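I'd like to ask you about the structure that follows.
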There are 2 protein chains.
Amino acid sequence: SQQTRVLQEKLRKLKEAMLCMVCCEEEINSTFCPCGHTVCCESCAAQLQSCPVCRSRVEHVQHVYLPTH
Amino acid sequence: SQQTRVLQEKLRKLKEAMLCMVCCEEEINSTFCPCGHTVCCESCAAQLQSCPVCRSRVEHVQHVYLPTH
Ligand SMILES: Cn1ccnc1-c1noc(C2CCC2)n1
Ligand SMILES: [Zn+2]
Ligand SMILES: [Zn+2]
Ligand SMILES: [Zn+2]
Ligand SMILES: [Zn+2]
């Protein structure tokens, strides 16, 4: 039905929101510290000096294990 | 159709995976450091001296800004 199509759309959008903002291909699993933006995979996060969202300096990257992984 | 029911179940399971494993009521937004388990809301994470997933000592809690929030 049309309702099946609407639910398919919500699932797709939620899954897309879990992908790296830089490469769009790998799941987010890294946090820029201390700001806390968790928007990248480990490969894309490794080389950024400043947060791509808020421009704060990245002191380090913390790996995160999310239940959605 | 039955497919609408199946998609409703996938969306429910994905949304449940975003809720605190301790209180089951608030969104996950906190990471236990240094282990990296990100399974609690800020209120439950502030009360645990040990990680509920791996039992490593919590040195500190890092707030995470996720795109799914
Ligand atoms: C593979 N590994 C090693 C240590 N921890 C993990 C792990 N994987 O997924 C998870 C999530 C946290 C809630 C379940 N943890
Ligand atoms: Zn990436
Ligand atoms: Zn930031
Ligand atoms: Zn909680
Ligand atoms: Zn842990």
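Numbers here mean position along the shown chain, with the first residue as 1.
Each residue, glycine too, has its Cβ placed from N, Cα and C.
As annotated in Swiss-Prot:
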MUTAGEN   B:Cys20 to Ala (Swiss-Prot position 387)  Abolishes ubiquitin ligase activity
MUTAGEN   B:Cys20 to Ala (Swiss-Prot position 387)  Abolishes autoubiquitination
MUTAGEN   B:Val22 to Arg (Swiss-Prot position 389)  Inhibits LDLR degradation
MUTAGEN   B:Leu48 to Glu (Swiss-Prot position 415)  Inhibits LDLR degradation
Determine the mutagenesis positions, out of B:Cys20, B:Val22, B:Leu48, lying near ligand 4 in the sense that the CB is under 6 Å from one of its atoms, and give them in sequence order.
B:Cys20, B:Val22
In whole Å, how far does the CA atom of B:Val22 (mutagenesis position) lie from that of B:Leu48 (mutagenesis position)?
10
State the Cα to Cα distance, in Å, between B:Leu48 (mutagenesis position) and B:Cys20 (mutagenesis position), rounded to an integer.
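Computed Cα spacing between B:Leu48 (mutagenesis position) and B:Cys20 (mutagenesis position) is 13 Å.
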Please list residues from the chain of B:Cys20 (mutagenesis position) whose Cβ is under 8 angstroms from its Cβ, counting only those at least six apart in sequence.
B:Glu26, B:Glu27, B:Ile28, B:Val39, B:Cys40, B:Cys41, B:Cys44
DSSP on B:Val22 (mutagenesis position), three-state: which is it?
coil
